[PDB]
Amino acid sequence: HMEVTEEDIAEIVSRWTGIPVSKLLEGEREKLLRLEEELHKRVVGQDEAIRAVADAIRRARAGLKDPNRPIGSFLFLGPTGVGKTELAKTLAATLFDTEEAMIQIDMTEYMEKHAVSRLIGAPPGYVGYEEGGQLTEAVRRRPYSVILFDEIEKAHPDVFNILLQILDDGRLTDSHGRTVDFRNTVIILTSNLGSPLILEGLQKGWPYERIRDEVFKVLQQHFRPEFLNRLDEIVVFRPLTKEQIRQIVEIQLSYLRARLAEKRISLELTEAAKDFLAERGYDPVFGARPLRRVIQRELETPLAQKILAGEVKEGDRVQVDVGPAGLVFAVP
Ligand SMILES: Nc1ncnc2c1ncn2[C@@H]1O[C@H](COP(=O)(O)OP(=O)(O)CP(=O)(O)O)[C@@H](O)[C@H]1O
Ligand SMILES: [Mg+2]
Ligand SMILES: [Mg+2]
């Protein structure tokens, strides 16, 4: 029907039921473009992680999974800054229409004995009883959510046990005795464990065998089969290739190009200029975390100066290259 669209009808049903539009339309959304391709618009590489997530969602939709557990659960190992959160955010926006559907719990904030009360609510008779838990209240308000637990090995054992309850039961009972349904959640657990150790061993000149033995020993110390067996998949994120970093540079320039387009200004970067940003914006210690401020300092700031001086004007095609002091700008 031309005048009344699929989205029009889904929005009515969405507001009446609380079910996200993209969830109601899951059968149409996948016809438009497959989930993997949609996630890859924002997530570069990490093909294995994307396939793991998409495969779980597919098994769930097809009616092959336990209806009393979450949609899927994953442990994302490997280094920092190479897409674990980029994937969780994109997944939330794609499945549930907004990044507000991603609930983030940083386990470095849940290391102590009283963390459970922060997580699921203080007991009756203790300060903070009416406020409830950070996790339980968030999931009650948004049953259709991606839940990101960061640095899971750091959680106090009592907090870890509540995670296990989510995996096993598909639900939690909060301090008010209310049940909190997790059946429509996707659970993503992250850990860096082993990555700093590898960098340390490479720095010290350790033989590969020694590095390898130490990584497995630390993983064994924190992650037992009883826990791992509960998960759909364990995925080790990989360091990014040179080409992958370049693709990320281009994505991270999207907003800037858009702002410039309002004034009919465009940017044309030499391959050298692109590589300049890629080199400074990525390293093994922080992944691509540095890139945002590299673009800010190396490109946006001097471009801003040129614009304010009137050296770059409305309608200009700006050529961006490398010079002795940093990026250089030319206009024909
Ligand atoms: N695979 C990828 N695809 C697209 N962008 C990526 C990417 N990996 C990293 N980035 C970029 O670098 C930033 C850091 O990525 P991300 O937040 O996914 O890492 P992370 O969750 O491991 C950091 P932390 O350990 O602090 O949580 C992202 O915001 C994004 O701009
Ligand atoms: Mg993160
Ligand atoms: Mg963190």
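Heads up, residue numbers simply count up from 1 along the chain you see.
Recorded method is X-ray crystallography, 1.7 Å.
Yeah, the Cβs are placed from backbone N, Cα and C, and that goes for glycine too.
What Swiss-Prot records for this protein:
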type: BINDING; residues: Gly78, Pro79, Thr80, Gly81, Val82, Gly83, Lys84, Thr85; note: ATP 2 binding site
type: MUTAGEN; residues: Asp150 to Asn (Swiss-Prot position 667); note: Decrease in ATPase activity
type: MUTAGEN; residues: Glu151 to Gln (Swiss-Prot position 668); note: Decrease in ATPase activity
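Each of the recorded positions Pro79, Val82, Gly83, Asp150, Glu151 was scored by the other Cβ atoms within 10 Å of its Cβ; the lowest score goes to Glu151. Neighbour list (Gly78 (ATP 2 binding site), Cβ cut-off 8 Å, at least 6 residues apart, same chain): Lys84, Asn192, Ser195, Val235, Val236, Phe237, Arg238, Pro239. Secondary structure at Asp150 (mutagenesis position), as computed by DSSP, is strand. A sphere of 10 angstroms centred on the C-beta of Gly81 (ATP 2 binding site) encloses 21 other C-beta atoms. Residues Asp150, taken from the recorded positions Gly83, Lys84, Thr85, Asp150, are distinguished by a CB atom under 6 angstroms from ligand 3. Across the binding-site residues listed here (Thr80, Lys84, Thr85), the residue whose Cβ sits among the most other Cβ atoms within 10 Å is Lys84. The ATP 2 site is set by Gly78, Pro79, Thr80, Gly81, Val82, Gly83, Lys84, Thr85; from the centre of their CB atoms, other residues of the chain with a CB within 8 Å are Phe76, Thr190, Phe237, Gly287. Cα of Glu151 (mutagenesis position) to Cα of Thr80 (ATP 2 binding site): a span of 11 Å. For ligand 2, the recorded positions lying close by, meaning a CB under 6 A from one of its atoms, are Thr85; the full candidate list was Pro79, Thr80, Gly81, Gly83, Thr85, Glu151.
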